[PDB]
Amino acid sequence: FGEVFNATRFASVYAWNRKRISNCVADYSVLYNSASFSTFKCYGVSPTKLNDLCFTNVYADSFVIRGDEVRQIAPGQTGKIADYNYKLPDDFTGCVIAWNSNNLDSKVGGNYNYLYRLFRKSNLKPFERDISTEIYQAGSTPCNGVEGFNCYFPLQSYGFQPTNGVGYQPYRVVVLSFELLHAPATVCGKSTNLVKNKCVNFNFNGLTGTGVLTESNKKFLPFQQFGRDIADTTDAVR
Amino acid sequence: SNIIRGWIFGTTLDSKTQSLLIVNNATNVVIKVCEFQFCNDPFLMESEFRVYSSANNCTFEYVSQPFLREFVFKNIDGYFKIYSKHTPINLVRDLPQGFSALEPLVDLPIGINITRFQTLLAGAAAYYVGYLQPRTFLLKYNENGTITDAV
Amino acid sequence: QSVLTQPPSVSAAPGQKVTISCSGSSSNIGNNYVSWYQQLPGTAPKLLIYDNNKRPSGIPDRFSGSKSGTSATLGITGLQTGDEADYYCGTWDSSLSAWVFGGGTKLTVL
Amino acid sequence: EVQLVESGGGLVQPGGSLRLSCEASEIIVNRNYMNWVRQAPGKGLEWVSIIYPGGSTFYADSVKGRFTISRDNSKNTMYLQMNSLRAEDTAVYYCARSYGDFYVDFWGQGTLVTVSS
Ligand SMILES: *[C@@H]1O[C@H](CO)[C@@H](O)[C@H](O)[C@H]1NC(C)=O
């Protein structure tokens, strides 16, 4: 989670970075109870069910927009950031988290590499990117390499002075997206053991013997897990 | 024939379908699900790694203890199973008489179908291929749990 | 709709610098750029200040502007007969998503 | 040379439907961010609607619902249609080109829309 939820962020909304998270246990309780983030908006996911739900793929997108346009990274939102830069139709029941980057933006005035796609011919497709420096032209005269009164530039930087801001000041938005393909889902999440104290119902891993437990001495192979002495009745477990 | 290093399954060996590769470099096994372009006759003292053409999009990653013999491979419900057993016999030009039980090694969640695999990559190959089939067997377990005999 | 406050009139003799100040809030002026537009009577307004301090191409000199946080001021060394006109200040209000323009200041070259 | 030409403002009764058109040279209407701004006689400018290049439409709560807008790529024209005409509507409407939200440039002479008995 830290690889994305916590790193120096030079990512810009114009070229957002995506990460494939899989083959790992996923504890979301740490993110939910962190209270180190300004927002944790979640749509079609329940906070209790987030750990319970298992997912084939986990995709995390990291980008930096001003405080005012954090709202635009949401389903059914219209604005320069959502249409031209980063778009979420439903977010696939994903969760959007914002952390203030004003502390990250050190110095009296650093624009870094943050840029906004003000000029784009059309609206992007869900989870799509755009990195064309192609001059907008915005006129009958075709703009090539030479600059023109109408050539302009598609990307414009954002000034992040520490003083004031708040709206101009950016909360880095990291979007989570969990999809469910045919491939098996391993993305999800014990008590003390009393032996012979009393008859106790139980579930070790998938079985429910509901019988008193005692110390055994039977020889047992390594790769094996449990034993069925007769009539497919489970007598011993490891 | 210790020369043998591993084998590529490679359902269609194309960019469109993903492919499984296994290799033994004498220290630990490597399993790559990256799709590999078709190879006319890949070959692995001798040169190494020229079977590589282009390794875009690797979904599953894995490394384990080196396998370095009877192997069994099967795919059911998106799971890949392998079983292995090593026993020393000689003075046999064919399959040695005697009963040997094969233990499971690993279960891999590839989730694809592997019709039309490719054979191994390396001296005489000396490799035997047999085909499984649905049958009913009667298995006998000894006192400790080792399959002694069957019919 | 929040409206920026503008001085109702500013009058000076020729050769005197003239300052027009646009009142503002973080929701509008504090977080977004401000521009000044000059409308002669009977004409559509022509952009006077390109972006905060900046000046657009095609604009006479002696015209300069300063964004002092919430409020932005416009400085004009000298009041020539042409300078007399109506000036307006505009910025995007993030919360209501509307350009906000002040009522205007009637400059009188005396 | 960029030029702006507009017509369509006329005497109308309240609740009426009326349309405006704006014509431009050297600038493509769809590619360029376009705006519609109005001035009541001897009154401060009031912004009405902005159309983003992809197609986003934003309006003002004062003119919300009563006003409507579209831009036609084939005719290279921007259209402002206004229903539910009110006492306030009387003004001269100038179509304008904006560098995004940074600033408005190339204002047009516009046409006087008059609503009265
Ligand atoms: C079964 O395990 C016991 C353990 O003491 C051993 O003595 C015996 O030899 C084993 N049986 C076989 C057939 O290996």
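All chain B residue numbers match Swiss-Prot; in order, they span 98-141, 153-176, 190-243, 261-289.
A Cβ is built for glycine as well, from the same backbone N, Cα and C atoms used for every other residue.
Database features, via Swiss-Prot:
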type    : residues        : note
MUTAGEN : B:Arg190 to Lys : Partial loss of biliverdin affinity
VARIANT : B:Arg102 to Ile : In strain: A23.1
VARIANT : B:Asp138 to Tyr : In strain: Gamma/P.1
VARIANT : B:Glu154 to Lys : In strain: Kappa/B.1.617.1
VARIANT : B:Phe157 to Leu : In strain: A23.1, Omicron/BA.2.75
VARIANT : B:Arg190 to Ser : In strain: Gamma/P.1
VARIANT : B:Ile210 to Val : In strain: Omicron/BA.2.75
VARIANT : B:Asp215 to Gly : In strain: Beta/B.1.351
VARIANT : B:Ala222 to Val : In strain: 20A.EU1
Neighbour tally for B:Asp138 (variant position), based on other Cβ positions within 10 Å of its Cβ: 5
Sparsest-packed among the variant positions, when each Cβ's other Cβ atoms within 10 Å are tallied, from B:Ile210, B:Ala222: B:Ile210
Separation of alpha carbons, B:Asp138 (variant position) and B:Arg190 (mutagenesis position) (Å): 25
Rounded Cα separation (Å) that holds between B:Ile210 (variant position) and B:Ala222 (variant position): 15
Surrounding CB atoms that lie within 10 Å of the CB of B:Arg102 (variant position), all protein chains: 17
Candidate variant positions B:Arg102, B:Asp138, B:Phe157, pick with smallest Cα gap to B:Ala222 (variant position): B:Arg102
List of residues, in chain order, with Cβ under 8 A from that of B:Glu154 (variant position) and at least 6 apart: B:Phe140, B:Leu141
Tertiary neighbours of B:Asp215 (variant position) (same chain, Cβ under 8 Å, six or more apart): none
Rounded distance in angstrom between the Cα atoms of B:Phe157 (variant position) and B:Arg102 (variant position): 11
Distance, B:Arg102 (variant position) to B:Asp138 (variant position) (CA atoms, angstrom): 15
Cβ neighbours of B:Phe157 (variant position) where a neighbour is any other Cβ within 10 Å: 9
